[PDB]
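Engineer: This is the structure I want to talk about, given as structure tokens.
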4 protein chains.
Amino acid sequence: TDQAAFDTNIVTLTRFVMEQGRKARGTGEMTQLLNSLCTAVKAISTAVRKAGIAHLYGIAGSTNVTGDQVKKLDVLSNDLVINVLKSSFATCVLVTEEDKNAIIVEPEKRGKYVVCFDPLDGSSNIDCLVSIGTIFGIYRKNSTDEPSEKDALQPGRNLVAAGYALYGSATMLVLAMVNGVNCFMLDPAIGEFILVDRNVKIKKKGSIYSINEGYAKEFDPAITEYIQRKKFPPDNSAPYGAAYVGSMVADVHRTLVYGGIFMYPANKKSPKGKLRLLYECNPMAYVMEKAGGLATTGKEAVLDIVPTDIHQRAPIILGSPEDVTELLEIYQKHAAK
Amino acid sequence: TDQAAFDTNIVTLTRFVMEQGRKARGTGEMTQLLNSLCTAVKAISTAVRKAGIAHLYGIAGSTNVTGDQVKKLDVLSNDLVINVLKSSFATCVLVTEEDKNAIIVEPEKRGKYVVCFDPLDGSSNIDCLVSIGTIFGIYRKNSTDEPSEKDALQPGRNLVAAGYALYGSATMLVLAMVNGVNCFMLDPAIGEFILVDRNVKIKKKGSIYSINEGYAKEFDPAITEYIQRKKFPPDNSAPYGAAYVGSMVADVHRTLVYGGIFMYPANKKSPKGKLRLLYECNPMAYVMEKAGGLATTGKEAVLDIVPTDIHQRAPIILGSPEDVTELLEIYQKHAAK
Amino acid sequence: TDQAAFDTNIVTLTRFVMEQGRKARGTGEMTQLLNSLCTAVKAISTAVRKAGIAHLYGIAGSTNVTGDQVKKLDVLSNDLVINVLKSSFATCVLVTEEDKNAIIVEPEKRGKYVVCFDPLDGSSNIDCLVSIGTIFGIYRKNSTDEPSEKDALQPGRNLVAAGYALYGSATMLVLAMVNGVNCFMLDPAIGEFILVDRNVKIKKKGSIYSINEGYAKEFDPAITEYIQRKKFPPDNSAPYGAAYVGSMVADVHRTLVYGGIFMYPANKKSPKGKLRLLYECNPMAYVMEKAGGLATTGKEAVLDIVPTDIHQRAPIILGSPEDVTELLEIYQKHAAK
Amino acid sequence: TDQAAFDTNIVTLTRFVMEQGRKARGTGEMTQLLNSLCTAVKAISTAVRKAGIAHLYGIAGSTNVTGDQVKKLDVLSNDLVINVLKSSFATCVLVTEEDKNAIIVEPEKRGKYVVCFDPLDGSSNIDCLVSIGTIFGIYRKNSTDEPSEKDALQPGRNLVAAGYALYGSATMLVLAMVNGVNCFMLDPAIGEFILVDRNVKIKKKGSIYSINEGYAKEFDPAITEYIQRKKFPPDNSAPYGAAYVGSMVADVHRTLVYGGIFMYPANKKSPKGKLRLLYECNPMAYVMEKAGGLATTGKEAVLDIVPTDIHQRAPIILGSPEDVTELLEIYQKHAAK
Ligand SMILES: Nc1ncnc2c1ncn2[C@@H]1O[C@H](COP(=O)(O)O)[C@@H](O)[C@H]1O
Ligand SMILES: Nc1ncnc2c1ncn2[C@@H]1O[C@H](COP(=O)(O)O)[C@@H](O)[C@H]1O
Ligand SMILES: Nc1ncnc2c1ncn2[C@@H]1O[C@H](COP(=O)(O)O)[C@@H](O)[C@H]1O
Ligand SMILES: Nc1ncnc2c1ncn2[C@@H]1O[C@H](COP(=O)(O)O)[C@@H](O)[C@H]1O
Ligand SMILES: O=P(O)(O)OC[C@H]1O[C@](O)(CO)[C@@H](O)[C@@H]1O
Ligand SMILES: O=P(O)(O)OC[C@H]1O[C@](O)(CO)[C@@H](O)[C@@H]1O
Ligand SMILES: O=P(O)(O)OC[C@H]1O[C@](O)(CO)[C@@H](O)[C@@H]1O
Ligand SMILES: O=P(O)(O)OC[C@H]1O[C@](O)(CO)[C@@H](O)[C@@H]1O
């Protein structure tokens, strides 16, 4: 239909999440989950921007207050997430990058959702103030057996919601569900997330490739060929621009926005790549697909891999459909016997 | 202890600049200047993070406060700097990347410093929330004639202070003056820059090379041979990892902290490089040399180039001394006559 | 029952409002309303604290941006409220202090709730930075006739929710519903309201009275007697302390917290007092009563007055039960024939 | 125009203080001091507003960062000031309301100024979110002996600068030095104090009297007669409205802006008044006289009292000159021998 009116639309994430839940006739359990996620992200954003740093540096002579050892944006971000999620009384299992084991939410606080997240992604290089972020994936528990590690082992095809929080020159939460991908910019003055982009679709063909070429020595012939074709185009066309931040969320977001292709392939050292399946690959692949792009491992789609370990790694190539395809053809070409 | 010089306490940019002024027995004109940059950076930072975006999206109606198409972060940032600077009564001429012509300060507000700045660097690419910055270089007006554009045409070697602010996961102002380089962390909560790194010195040798390889088709044989030797080390050592954000302040900063080399050479299809000399090359070079690195154009040193125009471009290479010298060797190996 | 556990309770207003709605099995219309109210308050808080003031004062040389005339925290606060409430698609009628007429929400955006509010209370004296606030009252529309001014004319006994936002040394939103009164402190860094007080009950007897004694000349004998008994106690006990800010929300909150009595009686100039019934008296009376206190006009309870005009005024006395009672007895004593 | 003196631009506290230092040909020691107060106020302001209260309430677990019973805004504020002050290398002795003894600065950080401050004024009453403040007075150490408590015992008349910060609906720093009074508005977004009111002068006569009438039973006949004449004007004029927050900085500030008179006289049950001389009475008096008001104890002028102890109390009356003189008349009318 055609909506005709005197309409002003200042749509916040909270209003959005609630309405969407109303439409779906959910019991509001997921609403509370998402609302809790939004609160965790904001708190992390604030910490990442170093609000309150003056105190570590004794502006008020740290009498003890925050205590002597480290509050590593790394672990702090973890605790903020697990804590905020458990208090939502909506998650039964949590799987985090920082935790060796899947955390089973106390019986008193259990829900029917499983969240796989990466508290602070790209953190290893925070010293140079590179854009870092949070990645999250949510599955609905598919059983009646006591929630165990096993419930997290579901292909990304089974995710009910997924997305990320980019703490770049500004903070953004990109949320993707069955209905589509939407971007929300955080107005830090009022602590609200404003819908700035609705139904985000990725360009069919982009003009930028993203890969850490320092590994060129260990790249497989399919990758080495694609890359060569990006720099020296055989139709004598314009070459692709290159750009690689070293932080997945930042690279993936740049791909979603301007289009192109991101790759973190298998190289001889990490035969199965470096990026972990459950909390990095899946979420980004799911986003990519709802956004209209492709996300493959080179042989198969990422969302269809059935995991066997929560910390399983997996190669990944994602981005505009025409580029991802163009590379996949090369894989088929060099695939033999 | 025989220390007339203490780091157990908390030192803000404002205390720091001021102490440095007392020591230098300045009349206090440069201090009002440095204090104005501090206020400028803080203001642009807040805008970059999107504080207040709610109003633009109609949280109170986009009547005449929102309206449209007028405020472009870059233009705002330009205005803030030019304005906060004139209001210091310390500048006589200002060269801006957003202004075709040099700006001569009204005789009332006229001072003695010449300031060259790039207000919002890397802001073509801001849509994908990439880290951006602001770059500045300050010369002492060395003349007696009515101030003019010519006062801005002094080789980088004559700078009295230079530096930049990086708006990334956090806001940081790196300031380099005659004595050395110092890094101040913005505590957004109190609007104060804290001293976290004193006398920053770059590594002799790093393990990261930064360049836009999308242009590999148009690099000179020296650059080409260099990149090659990094990926495929002849002495069988471990290859150099690659990283490229596409934002000067961000790459330069990564280079300063982790070491390595950043290059933006004379790429065919733009023979004089792309980065501008006065407000991009010179400041980063000044910082670099102050941190113990090198900043070469391939043939000569960046800071010694005599500008012929305020908007002049130049190719540039900077970073750890061992890496920058290594490429220089290759540069000699390939031509002269 | 007895809840026994490993429980951490970081209860935000959003989580609270949602859960309470879940219990009540509401369609979530009121949830969205309350969520929208929370967003309006935060935005007002931010503006009241003068965030961004540097721009009115040309820090970036107001090129036009916010435009030439006034953005009176007074009217701005109004627009923020009406706008945010209409966009919730949950209100059919709004009654504000700043508006002569009851605003009938567009058909496309109607809901079944009526909100009577005071955008910025105590605003007349903002110049001296006195604590100001927002007062709101919510009724459910009791009919099928097209929502008209008439739907706002319901005794305070009919309110479904009521409360206020105090922008004092910190911001607090006191929310009262059928189930009780709760206080939420705003952590401005993350823009969230934290439950800091649960089921707030007022002291039976307080030791502070609040009244503008400058009107002593026009006070009725009942008031004049009570006041005299507060200063010179006939049992030679300790006199009451006095305190009157001149801003209703600030006075009422101090009464709720420490206990005592607040009075804004009828004096010969305003035979029916100054405080308006629908958006000041009712809300505060409702809060007071759920909190365990009393709120009378001197003759009858405020919550039971059936209004005849939306801008009707009404005398008011509220506070601890023992004090309010002690004064009411005096009224009965001097009430004759 | 013949103005070597402009107000069309934006003036921050930092630019202001610094200009004032150049003019006064200061060595720059008092400027580092005033710059330290500025940083101090900003830090306490942020804390007062409760930025970060989430962590205390377990948003990331109250492990050891929260724990308990240690941080009391007043104690924190005390620490911040003492600490930020010592770190200026401009103070030799500090008198604090929270410290039984005067604090002598380590010879390393030792300067020449004596600072008397009340860190969190009106903070017994902070529970009800009443506006609070910080008061400061600065003397030049006029002696040669090893600095001691005695340097703080100088009559108010010897102050070089005095002022206060009010944490109310917004944060304001009012600063009064030899030339006059100036009001700086804190733009919390950029952490900068903006000059909004220059050369503040109080009204000759105002229409508001401020006093705690709960004590009317113990006022001397002069105060009693005065209050009476305000409520029941003998010349049949309109009565004086009353207002009393119970927070010095707040009442004093209301008095400065709207005019009128503030009184806290020698109330039986505390014969020397309640307000302390060094850090409450003297600063407000200094400001007052600088704004064109009067500050009397009833018999003598507050600023001329020679202190005998740093924690000495004194009765005080201040405000518009016509009102303060009027009570003084009544004070003469009632006694001498
Ligand atoms: N925005 C949303 N909020 C809540 N439920 C949603 C939302 N969008 C879709 N739904 C669906 O509602 C289902 C019911 O889950 P629940 O509320 O836990 O009983 C969810 O699992 C989702 O599939
Ligand atoms: N923080 C500082 N403030 C003022 N001048 C300084 C500072 N640090 C070093 N200087 C030197 O002192 C000279 C004095 O210049 P001016 O303040 O205008 O009188 C400057 O040009 C600098 O070379
Ligand atoms: N926190 C709350 N959120 C929503 N509904 C509530 C809440 N507390 C009580 N309820 C009741 O649920 C009723 C249903 O209204 P509605 O959701 O508009 O259909 C409301 O009018 C309230 O009486
Ligand atoms: N903003 C200012 N900074 C420094 N001194 C000032 C200022 N305004 C006035 N003065 C006067 O200058 C004297 C110089 O003291 P000092 O800075 O320590 O050398 C101070 O004691 C004041 O009386
Ligand atoms: O720069 P490299 O060595 O190619 O790997 C960095 C990658 O590792 C991660 O930190 C996590 O696996 C990603 O954010 C990032 O893309
Ligand atoms: O995409 P390109 O052409 O390689 O350019 C990015 C370069 O230009 C700039 O974006 C100029 O703003 C620099 O920050 C950066 O080094
Ligand atoms: O100080 P007065 O004259 O007694 O009246 C002030 C009253 O008016 C109001 O501004 C609104 O009616 C209240 O906030 C306040 O209590
Ligand atoms: O309630 P009282 O005894 O009248 O005192 C309030 C007075 O004491 C103080 O609260 C001291 O902090 C002052 O701010 C104020 O003027």
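Residue numbering for chain C follows Swiss-Prot, covering 2-338 in order.
For this deposited structure, the header notes the method as X-ray crystallography, 2.2 Å.
Quick reminder: no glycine exception, Cβ is built from N, Cα and C everywhere.
So Swiss-Prot has the following annotated:
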- C:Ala55 to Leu: Destabilizes the inactive T-state and promotes transition to the R-state (MUTAGEN)
- C:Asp69, C:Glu98: Mg(2+) 1 binding site (BINDING)
- C:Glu98, C:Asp119, C:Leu121: Mg(2+) 2 binding site (BINDING)
- C:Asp119, C:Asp122, C:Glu281: Mg(2+) 3 binding site (BINDING)
Engineer: For C:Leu121 (Mg(2+) 2 binding site), which DSSP three-state class applies?
Structural biologist: strand
Engineer: Taking the center of the Cβ atoms of C:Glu98, C:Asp119, C:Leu121 at the recorded Mg(2+) 2 site, which other residues in this chain have a Cβ no more than 8 Å from that point?
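Structural biologist: So the additional residues around the site are C:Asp75, C:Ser78, C:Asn79, C:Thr97, C:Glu99, C:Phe118, C:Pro120, C:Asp122, C:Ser124, C:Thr135, C:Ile136, C:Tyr280.
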Engineer: By the criterion CB under 8 A from chain D, which of the recorded positions C:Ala55, C:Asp69, C:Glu98, C:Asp119, C:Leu121 would you report?
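Structural biologist: Near chain D: C:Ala55.
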Engineer: If you measure from the C-alpha of C:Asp119 (Mg(2+) 2 binding site), which of the recorded positions C:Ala55, C:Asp69, C:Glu281 fall inside 10 Å?
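Structural biologist: Correct set: C:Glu281.
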Engineer: Output the one of C:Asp69, C:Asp119, C:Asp122, C:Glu281 that, of all these binding-site residues, has the highest number of other Cβ atoms within 10 Å of its Cβ.
Structural biologist: C:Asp119
Engineer: Nearest to C:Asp69 (Mg(2+) 1 binding site) in three-dimensional space, by Cα, is which of the recorded positions C:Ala55, C:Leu121, C:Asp122, C:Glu281?
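Structural biologist: Checked the recorded positions C:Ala55, C:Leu121, C:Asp122, C:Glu281; minimum Cα distance to C:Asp69 (Mg(2+) 1 binding site) goes to C:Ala55.
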Engineer: About how far apart, in whole Å, are the alpha carbons (Cα) of C:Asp122 (Mg(2+) 3 binding site) and C:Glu98 (Mg(2+) 1 binding site)?
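Structural biologist: About 9 Å separates the two Cα atoms.
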Engineer: Are there recorded positions among C:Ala55, C:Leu121, C:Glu281 that sit within 10 Å of C:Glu98 (Mg(2+) 1 binding site), Cα to Cα? If so, list them; otherwise say none.
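Structural biologist: Qualifying among C:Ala55, C:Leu121, C:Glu281: C:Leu121, C:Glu281.
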Engineer: Pop the Cα-Cα gap between C:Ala55 (mutagenesis position) and C:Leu121 (Mg(2+) 2 binding site) into the table, whole Å please.
Structural biologist: 22
Engineer: Chain B sits near which of the recorded positions C:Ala55, C:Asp119, C:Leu121, C:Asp122, counting only a Cβ gap under 8 Å?
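Structural biologist: Listed in sequence order, the recorded positions near chain B are C:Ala55.
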Engineer: From C:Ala55, C:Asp69, C:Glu98, C:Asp119, C:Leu121, which recorded positions have a C-beta atom under 6 Å away from some atom of ligand 7?
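Structural biologist: Qualifying residues: none.
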Engineer: C:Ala55 (mutagenesis position) to C:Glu281 (Mg(2+) 3 binding site): how many Å between their Cα atoms?
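Structural biologist: The separation of the Cα atoms works out to 33 Å.
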Engineer: For Mg(2+) 3, what surrounds C:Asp119, C:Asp122, C:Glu281 with a Cβ no more than 8 Å from their Cβ centroid?
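Structural biologist: Here the nearby residues are C:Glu98, C:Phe118, C:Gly123, C:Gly134, C:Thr135, C:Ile136, C:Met249, C:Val250, C:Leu276, C:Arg277, C:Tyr280, C:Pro284.
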Engineer: Do the recorded positions C:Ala55, C:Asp119, C:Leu121, C:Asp122, C:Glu281 include any whose Cβ comes within less than 8 Å of a Cβ in chain A, and which?
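Structural biologist: Near chain A: none of C:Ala55, C:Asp119, C:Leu121, C:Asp122, C:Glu281.
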Engineer: With every protein chain in view, how many other Cβ atoms are within 10 Å of the Cβ of C:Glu98 (Mg(2+) 1 binding site)?
Structural biologist: 20
